[PDB]
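**Q** Dumping the structure here so I can ask a few things about it.
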Amino acid sequence: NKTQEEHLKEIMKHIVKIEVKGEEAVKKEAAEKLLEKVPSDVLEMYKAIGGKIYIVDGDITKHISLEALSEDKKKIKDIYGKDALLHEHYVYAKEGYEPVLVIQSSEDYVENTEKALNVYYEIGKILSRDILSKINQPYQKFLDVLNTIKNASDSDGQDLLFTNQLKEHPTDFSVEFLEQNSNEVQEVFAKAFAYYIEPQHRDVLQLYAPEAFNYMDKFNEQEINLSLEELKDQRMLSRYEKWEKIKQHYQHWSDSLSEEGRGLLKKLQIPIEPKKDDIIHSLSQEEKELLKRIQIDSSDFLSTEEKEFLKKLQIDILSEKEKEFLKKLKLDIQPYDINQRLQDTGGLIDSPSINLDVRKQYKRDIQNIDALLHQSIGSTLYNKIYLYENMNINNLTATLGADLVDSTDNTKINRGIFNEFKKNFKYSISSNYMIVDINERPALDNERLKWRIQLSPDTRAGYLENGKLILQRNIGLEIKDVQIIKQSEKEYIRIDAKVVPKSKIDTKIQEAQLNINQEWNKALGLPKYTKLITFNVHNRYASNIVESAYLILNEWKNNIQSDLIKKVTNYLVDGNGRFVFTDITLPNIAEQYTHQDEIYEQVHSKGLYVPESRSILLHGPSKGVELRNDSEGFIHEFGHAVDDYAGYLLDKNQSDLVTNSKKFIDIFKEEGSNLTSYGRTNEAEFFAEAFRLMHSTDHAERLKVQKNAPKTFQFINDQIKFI
Amino acid sequence: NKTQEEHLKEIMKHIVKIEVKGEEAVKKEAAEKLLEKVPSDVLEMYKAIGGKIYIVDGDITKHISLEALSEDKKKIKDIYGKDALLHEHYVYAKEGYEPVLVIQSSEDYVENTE
Amino acid sequence: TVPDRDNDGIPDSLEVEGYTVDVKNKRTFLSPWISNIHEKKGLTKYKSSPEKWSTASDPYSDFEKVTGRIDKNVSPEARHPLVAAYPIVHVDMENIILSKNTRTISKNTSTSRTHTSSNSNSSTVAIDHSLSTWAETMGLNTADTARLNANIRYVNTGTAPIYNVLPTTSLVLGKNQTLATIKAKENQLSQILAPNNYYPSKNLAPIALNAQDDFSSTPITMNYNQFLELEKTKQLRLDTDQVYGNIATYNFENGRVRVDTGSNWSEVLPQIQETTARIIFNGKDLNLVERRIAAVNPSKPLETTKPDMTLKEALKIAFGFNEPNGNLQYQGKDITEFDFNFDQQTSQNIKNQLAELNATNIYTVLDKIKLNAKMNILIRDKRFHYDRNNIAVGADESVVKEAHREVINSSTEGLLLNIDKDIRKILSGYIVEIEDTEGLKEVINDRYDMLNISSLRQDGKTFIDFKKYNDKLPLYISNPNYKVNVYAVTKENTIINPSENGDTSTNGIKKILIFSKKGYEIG
Amino acid sequence: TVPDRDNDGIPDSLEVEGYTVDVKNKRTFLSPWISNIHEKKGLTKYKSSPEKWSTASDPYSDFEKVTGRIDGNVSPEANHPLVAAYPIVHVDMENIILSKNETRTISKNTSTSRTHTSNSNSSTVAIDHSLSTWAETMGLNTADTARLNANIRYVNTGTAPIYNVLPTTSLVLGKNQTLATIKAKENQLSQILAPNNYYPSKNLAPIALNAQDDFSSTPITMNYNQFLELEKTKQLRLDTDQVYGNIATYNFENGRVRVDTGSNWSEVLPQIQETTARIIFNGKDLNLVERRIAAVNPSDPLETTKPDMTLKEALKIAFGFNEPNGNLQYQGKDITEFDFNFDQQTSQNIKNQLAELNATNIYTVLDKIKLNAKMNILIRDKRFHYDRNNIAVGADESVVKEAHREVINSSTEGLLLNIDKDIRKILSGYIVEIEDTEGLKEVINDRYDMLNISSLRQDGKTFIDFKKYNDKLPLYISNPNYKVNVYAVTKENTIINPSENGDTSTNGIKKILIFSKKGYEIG
Ligand SMILES: [Ca+2]
Ligand SMILES: [Ca+2]
Ligand SMILES: [Ca+2]
Ligand SMILES: [Ca+2]
Ligand SMILES: [Zn+2]
């Protein structure tokens, strides 16, 4: 316990002094103790935009740089909204193209909260009005903060951070309001910065308005360094000094290059296009006569470019046994692309879904590229490195790739689809080769996603001369923040990521797999160790494919009664069933080439039922030609599963499906011509289409099958009677 | 020596709770706290001879895999030699070539010995 | 790492956001309030204050009140955190004898706990005046000095027990003449006086002032003027103070409850009386029952951290009102039958809270009225009249007739009927007259002190006795044409002395007939 | 971290710049003063001293005053850190009874009041001199000896309770003739004396000097000359010391408030009296109220570190002045109705501060006048005339006549009219006379002590009685043309003895005409 002479020692430690430095040295040291609390980043940015820090004495209107101010600008309202005059006040900041910070010096900045609070308010007003208004900030993130503040239950944040004009605004805050009232948003950001910096009021700003506290805390931790580097991006000499340091560091690996390495890098840049005479001379037989007479614009297996290439090959010289030659000649005209092979395989370059020596040439060239990419990044010439990428949305998803951008003006982002995008985009896995940039270049018209990669100390890469860099294979990326920016009046998406090893991301996916298996055995009544859901995921949009499985299976659960679910899933558990929710290509998850007969008979589409092993696939990025979302794709494949299980309940030694019986082919020729065009190809697709549309979300699509095919409705409701 | 507010702290450590997970999460975690004590080897062997571990709710004769049991096999004697009925009891094991372990789930497996 | 400011043992978020105490597999289990589970079982939603070790400022903590780790004598409606637990003791005087310092007068007194228009507990002793002049009967001249002697029983009505120390009661005659001072014998009796019990209990001997075996008790004496004032008023008054001894605490090491020498009731009563709102009520058995409920005090920053207390919830947690089908009631008795009395400050406050809500009728807005600390509310039964002491001392003629209206026997010998135990507290007797049709009335026991003909019966139904004071002979009418009238006298109309003219007649007694029959076969 | 020089719980920059206690979701939070929120809620901007554990040198700290962790009996204007909490006890004597040491006895009802002349407190008893020679009634010789007896009550007007101890009171006749010394029996009574309450409180019996119970206390006796002077002056004088006993303090581990034996009032009162500025005020109901506000003493380095206290802010935090529309006023009563009396040194200081500011009207510059410690300010009311003890004993004739403007029920039985409660205090009696049309005036109570004809009625008004000294008969109006004057006298004009010539008549008594009406239906 403390005795009394110890209290004498504490109170003399606060009271007694030994050295007095006069006036002006303490005047100088009080000002630096004032400016020590501010992050150094905004001082460096105020240094870079052309600002001067003037610690003066006496009056502040008597300084030279504030001489030409009018009578009107000398009426200043402080942090609390009350009146002041500039010959009475002590800090003013000059606006425009040459800003000036003027601070009256005194010994009252060391202990007081008020004067230091007003100084940090003026510094925050500089930050909101000058630095951030050169990269078009504040923006939609801070508008979400503002609408969270003014739609609260309690009315203390509105009193603390808003003026009277922002109170009486009856609706919410749109981006029009940030356009034509940007100075009010600047005042609000300044006031939040002021209450966050001064360490007496930090707990008060946490208590009265917590969301502004979270915003400013995450801002002063990460976004201020990111914004300083993006402000240096607007300047050219910083770009070329970063260019200089990267070229000097990566000089010796470009000095240790051979001709074969440069040829491999250039063949990794562009696809090796196929030539046409080597295609035509390859046949020379009856095969030329099968290529010569053919319905070009009738078969639905090849794309537009591929049918045009075959139309180009007719001038270089049918749903029957000729189209197998089309399946075989689909892979024959595809360019030698390393990126497409790495993008489609998902790490298994031994997947035998293409030709033999082409697979071997792929594998040897990929091992050559990975063996040449051996140089680490860990160096002493630089601090944190910010490497960019412009990427298309269609490389991640085709479900949101069309409705991301609004239809009225194509320079906006639709906010509902943006929140659907933002909801579960937590991480990323880079299997293919990220050809990244050193500095910023503007994007192509299809590419609104503007990545920004922060590296690792163990990043392995190689250098190119034209202003690019390439990353290696199997890199883990954990997403930090996804926000809408504006650049040159075109609204975009900015995405940050942070490099992690692959084992953490696959550990997360293993944990999520075990959790979804426990939950959907618990909801279906199945054995403890059954593996019914699995994830073979390796691509960039991994997290949303992991998270969207829950919505897919719940929507399949809600659209069908529970008895058919239980019975057909019991059949699938008996037949080694899975529900592969993957985002890699369909012939490469190894539930499908372990039962097919030919390589060119492989299938790539939305959902797929493997008849021998009783599996249901799904594809992540790709969107169906018919479907509206993936949940109808899962019901669409559960249709084929019900077809197989009904084919087993006619005879346990006979045909696999109930639609191959001739007791449904008559109904398929009677009522198979009143519904959508996808099922019209043959009987099984109409079967799955009827089973998809009978269990719709809204009941009117269920009632269309009631009105158009009533006997098929009665037959399908007799096919549920198999229990 | 222990003073009295330390006994207040021990008894509040046994009494007070902060988070309640509903019913079914505690139902799930009670069953895994039941099966944590068994050696993993007999679970792996029961996995290898073709057995299924079914943690169910409600009645245990109402499950599908115990549907075809006769009237005679629903008279079970427990550990102490006394009588029980399968719609009153809570665990049965099915004999033969495809064995099945059926456990009624509850929050009574965490503290009880019986 | 768990936030706990008040050191009572419950975390903060539990206390602001609701918590409840459940017993599951024979083990206590405290947990947050989750409505879809806990509404079905019938558990109680508790709230309290995060910065007070006890919300109502009584020496039992919040944890010890909600979980049961308390001295078990504490009443069941004080196990809630918001109801204050503290003793309320007054003195019950059974019977008195006046002797001259046979020729001594012996009466049976009926005392009651009073509340006039906070400190101390007063009770008003009413001496019986019926048949057994007092100055003649004791034989007293002018220069006499009388002697007083009586039997008392200390009676608790509070919510917390008293250990070993009884209070010190003053005996006041009239307005402010102190007669004597009653103190505790032997300075320690080693007893317990629980809630709702008598010391000494109902099957022992009462404590006698100036006892037989004691001799060192000072004689309680009077002079002549005080003796005449005691005869002309028939009233005393007992003013009891608040020394209540120590507090029993709970030992967390081995479940033992013992009297703690370092904790005292005299240092926790003036906080209960400063932070809580008092609601006095007499609907159960027409006695003034005092309770205190914890409430906010707006100008104190550690008092606005109490839970928000309405008046509906205050009645529910203190007195056991319930709403079975939306009507808030007290064991069938509905609250449109009770009036609300206030004192002046809380009257102004309730008028402001009513003028705020645009409401005029208080009985429909009870879940919207918020209580604050230092309020005072008195809830009385509508059917009765009250005097200055707020003792039930009268009723209207209609309810007396309609309560006596279900008559069982009516003849020339008496009257037997069923009578309620609320109406038996306001009647001082019965008399029967015969009124002639030309206008001649005939009162049969024409004195102010022959009224006590009624006697409580082992059946519970009292028999009005016509025999006892008619020279033990019943009533013979000469003509059944003119009527027989029997009437009860109610305690605000009962006269206790002759007038200045020495009148002993029946005129001046304002009548309330319980009987109206023409005398013949009808009755 | 954050510097804390005094270890009271509040940091320094908050204590110099303004801090306040806010509650958000039922948790006490100590905040810097942010004026754009805290004026809308109605919170208060406190300020205190960085280097004192209590700013006004009273036993309660700064943090325990601003947060409510304080003894609950402390008055609400002593919760501010700049207002000192300390008890002020004087003695209230209700009646006196004079008797001969063996009818021959006297029983009069007295009216006492607290005085302040030009640190210790006292009170002055004015024995009522009207009807109901003292030596003739008592029958006293020159060889006599008198016995004095009375009923007293201790009254507190301070801002802190006193636990278990009562002061030691001397009784003074004339100037320095001590008749008796009053002490509290048994030395520890287990009582409480809250601010603005009595002991024993108004619904119990008063303390009697040498009561009917005890005998062994000292009989109060006088000789013949003391009885002569007491018949002359009608005025005793009580003097009270300052032994107030121990202090109730707070505990943080369980919230209990207990009498700590290691802390005493008699060693903390001579710090409050040395570091504060005392303001006396009687605008409430003409009784003197004393408060002490902490102020800056310029020559002491730990006393210049208090906040600066203007006289406006001192009146606001002490007495509940507020300014609704600029004019600072006290419940409508504007401050131009109030004087300012100073003692010598602070009059010198106020005159130097007014000469510095080049202003002459003190009522317009109250926000610029700074208070220093060790001042004495007396703020009285302008309407009345005050005697040597700052007690209202006189008035001007305008308000005395305007008190009797509002008439209710005039007749010849008396006058019943609505009169103000402030103007009842200065008036001592009424004179009632009959004037003919011809010019003769006949006073109907022709003595100096038959003037007590007014009497308050418990609804809140007074009823003048005409029958009271006319042999209980109504007013004889033979010819209703001529009129009856009934009018009043003030205490500075009232005679309290027979004259030196022996004149008992009403001549020589100054008078204010309040009433003359015709006699018929108007009156
Ligand atoms: Ca607590
Ligand atoms: Ca608590
Ligand atoms: Ca301090
Ligand atoms: Ca302080
Ligand atoms: Zn199709």
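In chain C, numbers come from Swiss-Prot; the residues present are 203-303, 315-330, 354-368, 374-764, in order.
Cβ atoms are placed via backbone N, Cα and C, with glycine included.
Just lifted these from Swiss-Prot, have a look:
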- C:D206, C:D208, C:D210, C:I212, C:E217: Ca(2+) 1 binding site (BINDING)
- C:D208, C:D210, C:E217, C:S251, C:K254, C:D264: Ca(2+) 2 binding site (BINDING)
- C:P213 to A: Decrease in the ability to bind to LF and partially toxic at high concentrations (MUTAGEN)
- C:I236 to S: Abolished interaction with LF (MUTAGEN)
- C:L381 to A: Loss of toxicity probably due to faulty membrane insertion or translocation of LF/EF into the cytosol (MUTAGEN)
- C:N392 to D: In strain: PAI (VARIANT)
- C:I393 to C: Loss of capability to undergo conformational changes that lead to pore formation and translocation (MUTAGEN)
- C:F456 to C: Abolished ability for mediate LF and EF protein translocation (MUTAGEN)
- C:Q512 to A: Loss of heptamerization capability (MUTAGEN)
- C:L595 to A: Loss of toxicity due to defective oligomerization (MUTAGEN)
- C:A600 to V: In strain: BA1024, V770-NP1-R, Carbosap and Ferrara (VARIANT)
- C:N686 to A: Decrease in toxicity due to decrease in cell binding (MUTAGEN)
- C:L714 to A: No effect on toxicity (MUTAGEN)
- C:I718 to A: Decrease in toxicity due to decrease in cell binding (MUTAGEN)
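Describe each of these features in terms of where it is and what it packs against.
**A** Under a cutoff of 8 A between CB atoms, and with a sequence separation of 6+ in the same chain, the neighbours of C:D210 (Ca(2+) 1 binding site) are C:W255, C:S256, C:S263, C:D264, C:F265. A coil conformation is recorded for C:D210 (Ca(2+) 1 binding site) in the three-state DSSP classification, outside any helix or strand.
The Cβ neighbour count for C:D208 (Ca(2+) 1 binding site), using a 10 Å radius over every protein chain in view, is 23.
Under a cutoff of 8 A between CB atoms, and with a sequence separation of 6+ in the same chain, the neighbours of C:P213 (mutagenesis position) are C:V204, C:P205, C:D206.
Less than 8 angstroms from the CB of C:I236 (mutagenesis position) sits no same-chain residue that is six or more residues away.
Neighbour density for C:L381 (mutagenesis position): within 10 A of its CB lie 18 other CB atoms from the protein chains shown.
For C:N392 (variant position), the Cβ neighbour count at a 10 Å cut-off comes to 17, with all displayed protein chains included. C:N392 (variant position) falls within a strand when secondary structure is assigned with DSSP.
Cβ neighbours within 10 Å of C:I393 (mutagenesis position), excluding its own Cβ and spanning all shown chains: 21.
Other C-beta atoms found within 10 angstroms of the C-beta of C:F456 (mutagenesis position) number 7, with every protein chain shown included. In this structure, C:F456 (mutagenesis position) belongs to neither helix nor strand by DSSP; it is coil.
Cβ-based neighbour count (10 Å, all protein chains) for C:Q512 (mutagenesis position) stands at 21.
A C-beta separation below 8 Å, combined with a sequence spacing of at least six in one chain, links C:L595 (mutagenesis position) to C:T601, C:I603, C:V606, C:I610. Secondary structure at C:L595 (mutagenesis position), as computed by DSSP, is helix.
Sequence-distant contacts of C:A600 (variant position), defined as residues of its own chain at least six apart whose C-beta falls under 8 angstroms from its C-beta, comprise C:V606, C:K609.
In the three-state DSSP reading, C:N686 (mutagenesis position) counts as coil.
Over all protein chains present, the Cβ of C:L714 (mutagenesis position) has 8 other Cβ atoms lying within 10 Å. According to its DSSP assignment, C:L714 (mutagenesis position) is coil.
Non-local contacts of C:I718 (mutagenesis position) by the CB criterion (under 8 A, 6+ apart in sequence, same chain) comprise C:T653, C:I675, C:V725, C:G760.
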**Q** Roughly how many angstrom lie between the C-alpha atoms of C:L381 (mutagenesis position) and C:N392 (variant position)?
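**A** A Cα-Cα distance of 24 Å.
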**Q** Can you check which residue among the recorded positions C:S251, C:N686 has the largest number of Cβ atoms within 10 Å of its own?
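**A** Compared across C:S251, C:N686, the most Cβ atoms within 10 Å surround C:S251.
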**Q** Among the recorded positions C:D206, C:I393, C:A600, C:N686, C:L714, which ones place their CB within a distance below 8 Å of a chain D CB?
**A** none
**Q** What's the most sparsely packed of the binding-site residues C:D206, C:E217, C:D264, counting other C-beta atoms within 10 A?
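**A** Across C:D206, C:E217, C:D264, these binding-site residues, the one with fewest Cβ atoms within 10 Å is C:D206.
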**Q** At a 10 Å cut-off from the C-beta of C:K254 (Ca(2+) 2 binding site), count the other C-beta atoms across all protein chains.
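**A** Around C:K254 (Ca(2+) 2 binding site), other Cβ atoms within 10 Å: 25.
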**Q** So around the Ca(2+) 1 site, C:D206, C:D208, C:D210, C:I212, C:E217 aside, which residues have their CB within 8 A of the centroid of those CB atoms?
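**A** The surrounding set, listed in chain order, is C:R207, C:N209, C:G211, C:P213, C:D214, C:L216, C:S250, C:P252, C:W255, C:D264, C:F265.
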**Q** Among C:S251, C:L381, C:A600, which recorded positions lie by ligand 2, judged by Cβ under 6 Å to any atom?
**A** C:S251
**Q** Which of these recorded positions is closest to C:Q512 (mutagenesis position) if you go by CA atoms: C:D208, C:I212, C:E217, C:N392, C:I393?
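**A** Smallest Cα separation from C:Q512 (mutagenesis position) among C:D208, C:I212, C:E217, C:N392, C:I393: C:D208.
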**Q** Of C:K254, C:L381, C:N392, C:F456, C:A600, C:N686, the recorded positions listed, which put a C-beta under 6 Å from ligand 1? Please answer none if none do.
**A** none
**Q** Count the other Cβ atoms sitting within 10 Å of the Cβ of C:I212 (Ca(2+) 1 binding site), across every protein chain shown.
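**A** By my count, 23.
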**Q** Cα-Cα, whole number of Å: C:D208 (Ca(2+) 1 binding site) versus C:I393 (mutagenesis position)?
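**A** One finds 44 Å between the Cα atoms of these residues.
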**Q** C:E217 (Ca(2+) 1 binding site) to C:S251 (Ca(2+) 2 binding site): how many Å between their Cα atoms?
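**A** Cα-Cα, rounded: 6 Å.
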**Q** Which recorded positions (C:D208, C:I212, C:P213, C:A600) come close to chain B, taking a Cβ gap under 8 Å as close?
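**A** In terms of proximity to chain B, the recorded positions that count are C:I212, C:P213, given in sequence order.
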**Q** Distance check, please: Cα of C:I393 (mutagenesis position) against Cα of C:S251 (Ca(2+) 2 binding site), rounded to an integer number of angstrom.
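**A** C:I393 (mutagenesis position) to C:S251 (Ca(2+) 2 binding site), Cα-Cα distance: 42 Å.
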**Q** Rounded to the nearest Å, what's the C-alpha distance separating C:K254 (Ca(2+) 2 binding site) and C:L714 (mutagenesis position)? Just drop the number here, would you?
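**A** Their Cα atoms are separated by 71 Å.
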